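Okay, structure first, notes after.
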Amino acid sequence: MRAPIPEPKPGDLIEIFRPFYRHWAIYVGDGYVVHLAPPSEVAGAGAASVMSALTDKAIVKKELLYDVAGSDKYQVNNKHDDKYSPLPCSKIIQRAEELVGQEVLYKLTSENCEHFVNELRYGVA
């Protein structure tokens, strides 16, 4: 059953459970997230190694949370809100949205997405 997400606030870390692993994102508005994605704004799924389903690249992207949640499941998980949050929500969101549209030359593993997104919430991975 669909439901709101009234506890989280823009600037919070989201995790995205996938069928056999997980992924990471950050909430940036009342429905949207910034996250790493496969190379999907550069090639028609037929002009990069994405066609071979074997690549070691990603892109920083923005999407509706409920599309990203289509992976399998999701949770809010500010991994160190128990210890730190040196940046206000405004700056966290501003960094997230400043960094959309670039490519990165590493795969979107759980570790690489966690690394990038922690750089937004806490200034450093």
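Any Cβ shown, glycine's included, is placed from N, Cα and C.
Swiss-Prot lists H23 to A among its mutagenesis entries, and the accompanying note reads: No effect on PPP2R1A-binding. The annotation active site is assigned in Swiss-Prot to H23, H35 on the grounds of experimental evidence. Experimental mutagenesis is annotated in Swiss-Prot for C113 to S, with the remark: No effect on PPP2R1A-binding. Impaired ability to act as a host factor for picornaviruses. Look at Swiss-Prot and you will find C113 tagged as active site, acyl-thioester intermediate, backed by experimental evidence.
Distribution of Swiss-Prot features across the structure.
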residue: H23; record: mutagenesis position; Cβ within 10 Å: 23
residue: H35; record: active site; Cβ within 10 Å: 25
residue: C113; record: mutagenesis position; Cβ within 10 Å: 24
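Classification of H35 (active site) by DSSP places it within a strand. When the Cα atoms are compared, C113 (mutagenesis position) and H35 (active site) turn out to be 7 Å apart.
Looking at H35 (active site) and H23 (mutagenesis position), their Cα atoms lie 9 Å from each other.
Under DSSP, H23 (mutagenesis position) is assigned to a strand (E or B) in the three-state scheme.
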